[PDB]
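Q: Dumping the structure here so I can ask a few things about it.
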Amino acid sequence: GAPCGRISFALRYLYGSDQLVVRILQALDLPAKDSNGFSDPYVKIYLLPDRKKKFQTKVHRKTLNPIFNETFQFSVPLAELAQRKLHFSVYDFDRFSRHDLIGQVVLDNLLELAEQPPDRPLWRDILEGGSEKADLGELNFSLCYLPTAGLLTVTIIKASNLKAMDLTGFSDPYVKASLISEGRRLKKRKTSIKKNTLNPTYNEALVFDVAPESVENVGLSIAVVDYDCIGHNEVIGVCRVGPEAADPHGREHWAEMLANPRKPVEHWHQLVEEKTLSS
Ligand SMILES: [Ca+2]
Ligand SMILES: [Ca+2]
Ligand SMILES: [Ca+2]
Ligand SMILES: [Ca+2]
Ligand SMILES: [Ca+2]
Ligand SMILES: [Ca+2]
Ligand SMILES: [Zn+2]
């Protein structure tokens, strides 16, 4: 996707000193946030679930393609790397105004990313999507279409930094994928109701019958929902995927679902407030 800004880096994990190292290299095609058509980008870094534990890059002014070249060390036992996530928040720095969020990226299982290779840099697209003091969360899922059989399969993988929705302290999240074509909702499908977490893992496949002469014109709206009871469930966040999707990243994902027929494509998406789209 063209209008989709992205950032590159590299990371290795020195055992024997239990240290996750992370080099932020450079970003490209960042969104402008200044009236001058640019941004003064810098990136906050977290290592979930540790919410405070942040590093910050220098604040490169006037550029949509910063070259950070900064490195950061984290003390994590090998046993913990799996139960852990990196999380970058890209921001535009501002003098006279609240700093503008450019986007966020979530780094899934850190172990595998680091274990190899070294200085073949890896890229992730910066997830544009509203984030007030309270972020709704990111949702990870695959996407695989068998044209020969008309099976389109979603497969909800996991979610990160969901919004707490219960007084108890968390949310009892499940995921509602629903087929959309030309504004009409055609078919819904739910997942398990994993309870009392904000970083759920599903690995559950949702499947839809869709003719090959029709995929191009269909799409789906996924939405993480906090269970509550009987019929009073309250939504946490939503995300579109398919043509006619607001976010380029949203339709680039459906775009590459086709073009790679029997291959599942994994991608992170930013959960966004329900009232910024409309079926
Ligand atoms: Ca600005
Ligand atoms: Ca600025
Ligand atoms: Ca501002
Ligand atoms: Ca609730
Ligand atoms: Ca509960
Ligand atoms: Ca609940
Ligand atoms: Zn993208």
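Residues 295-573, in that order, are what chain A shows, numbered as in Swiss-Prot.
Any Cβ shown, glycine's included, is placed from N, Cα and C.
Marked as Ca(2+) 2 binding site by Swiss-Prot: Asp328, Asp386, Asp388, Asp394. If you look up Swiss-Prot, you'll see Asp388, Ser391, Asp394 marked as Ca(2+) 3 binding site. What Swiss-Prot records for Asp460, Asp466, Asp520, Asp522 is Ca(2+) 4 binding site, and it gives sequence analysis as the kind of evidence. Residues or ranges marked as domain 'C2 2' in Swiss-Prot (evidence: sequence analysis): 429-563. Looking at Swiss-Prot, the entry for mutagenesis of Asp334 to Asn says: Abolishes Ca(2+)-dependent phospholipid-binding.
Could you tell me the structural context for the features on the list?
A: Counting Cβ atoms from all protein chains shown, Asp328 (Ca(2+) 2 binding site) has 15 others lying within 10 Å of its own Cβ.
Following the DSSP three-state reduction, the secondary structure of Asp394 (Ca(2+) 2 binding site) is strand. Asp394 (Ca(2+) 2 binding site) counts 17 other C-beta atoms within 10 Å of its own C-beta, drawing on all protein chains shown.
When secondary structure is read from DSSP and collapsed to three states, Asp522 (Ca(2+) 4 binding site) falls in the coil class.
Around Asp334 (mutagenesis position), the C-beta neighbours below 8 angstroms that are at least 6 residues distant in the chain are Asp328, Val353, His354, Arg355, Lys356, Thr357, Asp386, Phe387, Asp388.
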Q: Excluding near sequence neighbours, so keeping only residues 6 or more apart in the same chain, what lies with its CB under 8 A of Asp460 (Ca(2+) 4 binding site)?
A: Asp466, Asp520, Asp522
Q: Where among the binding-site residues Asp386, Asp522 do you find the Cβ with the fewest other Cβ atoms within 10 Å?
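A: Looking at the binding-site residues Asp386, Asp522, the Cβ with the fewest others within 10 Å is that of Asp522.
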Q: Looking at the binding-site residues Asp388, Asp466, which one has the fewest other Cβ atoms within 10 Å of its own Cβ?
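A: It is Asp388 that, of the binding-site residues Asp388, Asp466, has the fewest other Cβ atoms within 10 Å.
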